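In what follows, a structure is listed as structure tokens, so that the remarks can point back to it.
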Amino acid sequence: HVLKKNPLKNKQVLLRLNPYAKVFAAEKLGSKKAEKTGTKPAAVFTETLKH
Amino acid sequence: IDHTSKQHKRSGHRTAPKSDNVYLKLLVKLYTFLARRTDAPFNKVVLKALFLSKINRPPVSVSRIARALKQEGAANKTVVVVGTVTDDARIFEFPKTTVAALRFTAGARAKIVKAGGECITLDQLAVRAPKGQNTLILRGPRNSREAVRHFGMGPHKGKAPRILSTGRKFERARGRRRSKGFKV
RNA sequence: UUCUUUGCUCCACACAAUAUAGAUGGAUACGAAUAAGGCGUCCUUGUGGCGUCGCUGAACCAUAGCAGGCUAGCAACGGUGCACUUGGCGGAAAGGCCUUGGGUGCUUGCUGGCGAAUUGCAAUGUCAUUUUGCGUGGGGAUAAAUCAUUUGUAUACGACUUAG
RNA sequence: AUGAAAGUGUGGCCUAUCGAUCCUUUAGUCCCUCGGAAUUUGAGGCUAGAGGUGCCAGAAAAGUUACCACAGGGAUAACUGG
RNA sequence: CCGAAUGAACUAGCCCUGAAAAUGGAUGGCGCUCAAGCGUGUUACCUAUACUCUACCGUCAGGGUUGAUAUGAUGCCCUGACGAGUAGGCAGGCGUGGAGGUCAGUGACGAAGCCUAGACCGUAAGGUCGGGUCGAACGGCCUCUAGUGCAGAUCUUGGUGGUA
RNA sequence: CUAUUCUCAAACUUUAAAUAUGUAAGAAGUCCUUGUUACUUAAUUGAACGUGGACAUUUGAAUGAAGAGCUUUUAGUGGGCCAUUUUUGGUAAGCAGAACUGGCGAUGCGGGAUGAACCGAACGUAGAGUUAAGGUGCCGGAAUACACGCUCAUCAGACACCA
RNA sequence: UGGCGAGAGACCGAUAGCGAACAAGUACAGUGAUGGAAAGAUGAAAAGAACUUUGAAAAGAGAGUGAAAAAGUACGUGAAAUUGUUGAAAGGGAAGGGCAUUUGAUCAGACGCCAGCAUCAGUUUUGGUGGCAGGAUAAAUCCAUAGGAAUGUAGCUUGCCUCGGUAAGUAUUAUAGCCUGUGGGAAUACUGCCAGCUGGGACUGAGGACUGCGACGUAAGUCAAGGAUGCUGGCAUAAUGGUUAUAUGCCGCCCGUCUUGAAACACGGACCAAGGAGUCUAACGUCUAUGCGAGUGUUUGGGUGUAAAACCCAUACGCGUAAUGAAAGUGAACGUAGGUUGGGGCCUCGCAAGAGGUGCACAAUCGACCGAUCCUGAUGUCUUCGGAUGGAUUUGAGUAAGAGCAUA
């Protein structure tokens, strides 16, 4: 260790520490959706909010 | 940079002997090597005790050695004195031992040899006991030197006054008896 | 200002310097108002009608070619330099503005024909404006001041005013 | 000592009312010393008091200088300034 | 009669009165009037020896390592943190007169001294070299020793000035 | 005298803070038996110290720990001063005297134009980047920035300590 | 510390050393007692400058002597203050200094100098775009729908009347629209995340065989993976650089001192050279080194000598090896030289964690021993001596397997 490189860039020390960095990038976990057809507004919350 | 402690403070411990002795530096060289490599706690104690000064390596008497082997289970161990081994004409019985000192006195050498024992150096010791196998490290009494009875003198410590003459008329009158003013 | 000839000056060249408060297309001209105008048009010529314009100069003009070579032309009757003439106008610091005819160059308004390499993959890659004495070869003119002497309108000394 | 006793009492219900060395004097004790060896006076010692220092951790002490002096001081007055 | 808001009494903002001192005069100056003033909000932006990263110097700390392994174990090297300073302490060095030892040291083909808008080394104390003048001694290193380093003392002696 | 009333107290007080302040938060600990003792107990009861066993993952709150403890010796100093807050004397003071803390002394650097003490930050030698306090018309690095209002002064106003 | 005669030196080296290195107690001051300087160096040898020329002369310029006259009796060397000339530079009420570069002069590195580009690593500034998250699963806008009003839309109506014009009331959308409710789909902002992608820029390139951790690929190998290499140019010298002077932007009060506070209208300092202030000693405290160590110290003295040196040495003596009392005195083991809690290190069982044992120094503590003080008061007996024996919230600068002596 002559130089502290930086995990967050260089990509190599990011793939070295945190091997899950591959899977995260490949599956796009930083862009997960994944809903909805709920969908549940309120009853009284909205009247107490507006007033 | 609100410093918690004193910056650039030295460890406050001797890392070398202030002694410029060639043969002591050869002995320190051997024990700095053994201390580093062996990983036996004995070799760290001996390295430091070699750095220690004349006031902190007081002479261990043969009588004190004889007492340390009077102990049960520790009767056949090699007696590591780091400093002088002096003679004591007070005792008569002395057993067959091996004692590794820096120096012996002509009287101490006579008594240990005559019992039948082996006067060792620290390098003659190191060649037989690299890890101090079956050793008994001893120290002479530090707080017996005549300077230590004046340390922290005051009322009412019961410490020696620094004086040059010791009779009456010399530091007994006022403040050493309730008769003349007060006591201590 | 010299005639010991060789010194002074104005203009032209070449030359050896000397710099740079800092060219690297152009300092492109109404005045007045700003709760008002500009420009064009009309004619009961006004503090006038009718248009139009602004809201930045990001404009306008210049704007190609060995840092701009050499050549054949077609089309214009033009634009634009260099030197010369015409009448003038400018005094606030006018030292510049016009304006004639001419001449002589160029023109990218338009078709042509050669040239450029090797500054080697950039090196400011040198082109402007002064202060110039230095020899050339032409025009021109041919002095004063100071000291010393003298005066007393003046005077500490200089200086001032006089005189020869 | 008191009180039946539990107990309370090492001066004043508590917070102040006081004083080193040296010297002198007293109390103590079949004491030690006076060194060539004895005894009695005499002196000296040992342990606890007292005689006192109020400048109260304790010199033994009147002025004057306009004839004045030296080391200093803006740590400090008489003039300005703030 | 008229024709669409008024009458007080208070409250506080910024101005104004209250508001007079001596050389000429200070929002720091210039100046600034929908500010370049006052109150408030929003961004942007400028820059400390501070903060982050990196280099190098040093100190301190923790470690590794001559293991046959020749070239330094008081050596080399690894890793981490840190660096203000009067009075003051301690450590590591620089320089001077002498002293013991050593370099079979330098030197009349030039010692020492002095001069040097020449050079090189050192954070520094200082060291080394070239050129000149000069003419008889002097130095490196390991140690010993001290009448050992100057800007101040209305310092001492001697010399020199500006006033002139 | 009775019941009401107005206003007060450094040397009045029932009540009673905030901030500061003591101690504890465990192996030298806890629990269960038992040993001497001239102390104490009516006693075979205790008290002090123990013997022998038992409970160490949670070792009995948080956070930190730069090593923790110990000793010897000796320098300088013993005129201090300033600032927010509490505060005494005083009309007051750049006055005199206190309390806690932070500073100057002994301290450079950026800022308040200038200033020992204010603000911001404490300093090996450099590079780069980013900011503090403070500012960005011109001097002067940086918006003659944006936004809503106020003000016209024949003595305008303009940045805390601070004039 | 006198006189005479000799040897010496880790001494001084002409402002030193004696006041005096010289015709020094001399010159000189004061009535007197007394006070009391400064002052060394040509060269080996005077070879101390013949002789010529300017000037009245001193002297000058020549010639010569000399190894040198840059040694001329103003004499080795000849510093600085201060001055002359020449040369160079700058200069609007000081000058000098700091950081940076320009310019002029100058000069070592002869073996390198100065760049451009590409792809990378560390750092960091400035965009441009992509994918998600959440809220009232935005509010809105938008669409549907219910009701309503005004700053009342078109019409309706009455007035002035050019019949195509205006005021006023009427009325809830008609020949315009608006708000409030409810419902329905979204979308963009605000904030956030991405181990999304991509440009633009700057400073840095420390290290120096390999070793590590990863990634990539079927793999061998490759890689941006434990610190910059590859390609190209010009130049090879004052071109970069250093020194220096100067100019320019900004900064910079005069040092030393006492001081709470100094640029101070507080003190010393005109300038320069040289001299100029924590020394030596007797005796000691601490700490350290060295020797020997229950001892230690030869050096007052003797012997010896290559002669103040070195070498050798007896008897003492100092200190230490015993303390406590005013003193006459007395004087250190009940025990494994004690018990207890700690305690490094070593020994045992073990893989290790650990447990157990033995435990120096040192630390606390409870004891024991010695002297002192207060009692207790046995056998005894010169019948007042002796003080056994055992105690005491008393006391000591003590003992308890010695640390000291000598030197620096």
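Residues 311-361, in that order, are what chain A shows, numbered as in Swiss-Prot.
Cβ atoms here come from the backbone N, Cα and C positions, even for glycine.
Database features, via Swiss-Prot:
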- A:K314 to A: Significantly diminished nuclear localization; when associated with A-315 and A-319 (MUTAGEN)
- A:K315 to A: Significantly diminished nuclear localization; when associated with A-314 and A-319 (MUTAGEN)
- A:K319 to A: Significantly diminished nuclear localization; when associated with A-314 and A-315 (MUTAGEN)
- A:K332 to E: Leads to an inefficient release from ACL4 with a delayed assembly into the 60S subunit; when associated with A-334 (MUTAGEN)
- A:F334 to A: Leads to an inefficient release from ACL4 with a delayed assembly into the 60S subunit; when associated with e-332 (MUTAGEN)
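Sequence features annotated in Swiss-Prot and their locations in the structure.
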residue : record               : Cβ neighbours (10 Å)
A:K314  : mutagenesis position : 7
A:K315  : mutagenesis position : 12
A:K319  : mutagenesis position : 9
A:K332  : mutagenesis position : 11
A:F334  : mutagenesis position : 11
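Here the candidates are the mutagenesis positions A:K314, A:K315, A:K319, and by Cα distance the one nearest A:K332 (mutagenesis position) turns out to be A:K319. The Cα atom of A:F334 (mutagenesis position) lies nearest to that of A:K319, taking the mutagenesis positions A:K314, A:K315, A:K319 as the candidates. A:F334 (mutagenesis position) falls within a helix when secondary structure is assigned with DSSP. According to its DSSP assignment, A:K319 (mutagenesis position) is coil. Under the three-state DSSP scheme, A:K314 (mutagenesis position) falls in the coil class.
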